[PDB]
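Report on the following structure.
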Amino acid sequence: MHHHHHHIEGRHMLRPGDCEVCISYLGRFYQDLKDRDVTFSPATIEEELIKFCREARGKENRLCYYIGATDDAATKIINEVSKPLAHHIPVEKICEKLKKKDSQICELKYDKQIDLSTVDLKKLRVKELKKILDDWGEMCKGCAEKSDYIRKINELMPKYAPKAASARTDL
C-alpha cells in the first residue's frame, strides 16, 4: 500500500518566454541558421526545416502542422515560414506577427480542439493516447503503454479516425 507523487518548479513566477507553444522549438531552430549553419534563404532554410518537421516528435510536430511546412500537415506551401523568414523575420511572424490574424496560435486555450477526450491537442502524451484509446474500447488483460498504442491504435487509425471521410465525404 503505497503510491508516488512529486512536483515542483517548472513555471514559478511565470517563466521567461511568454508564449507556451511559441519560442519552444522554432527558437532553437533559427538559432542554428544564424549560427553559420544555414543561409537565410527560403530555399536553404526550408531544406533543413522540412527534415525537422518530418522527423519531429511531440510539440515539435504540432508546430510544423500549425505553420504548414509539409504537404502531410494541412497545407501545400512552406513559404509561410520561408518567405518572411528570409525577409528578416526570425520566429517573429510565427505567432508574434501572425497574431494580427490568429492570436490563438500562441495561447490556443479555446482553440478548435477535438471533442473526444480530455487532452488531445493540449497534453499530447501517454495521456492523449490513454484517454482517446479508452473511448474506442480496447483491452487484453494487463496491457497499457504509450509505445503499445503506437500499434494498437494505429491499426485502427482509419477505423476510429478516418478523417476527410467520416466528416467530409459520404455523409
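These residue numbers are counts, starting from 1, taken along the chain as shown.
Looking at the header, which is where the method is noted, we find solution NMR.
Cβ atoms are placed via backbone N, Cα and C, with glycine included.
What Swiss-Prot notes for the published mutagenesis of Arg125 to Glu (Swiss-Prot position 133) is this: Abolishes inhibition of HSPA5 ATP nucleotide exchange. There are 12 other Cβ atoms within 10 Å of the Cβ belonging to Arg125 (mutagenesis position).
In three-state terms derived from DSSP, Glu145 (mutagenesis position) belongs to neither a helical nor a strand segment and is classed as coil. Record note (Swiss-Prot) on the mutagenesis of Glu145 to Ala (Swiss-Prot position 153): Abolishes inhibition of HSPA5 ATP nucleotide exchange.
Cα spacing between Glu145 (mutagenesis position) and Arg125 (mutagenesis position): 11 Å, rounded to the nearest whole number.
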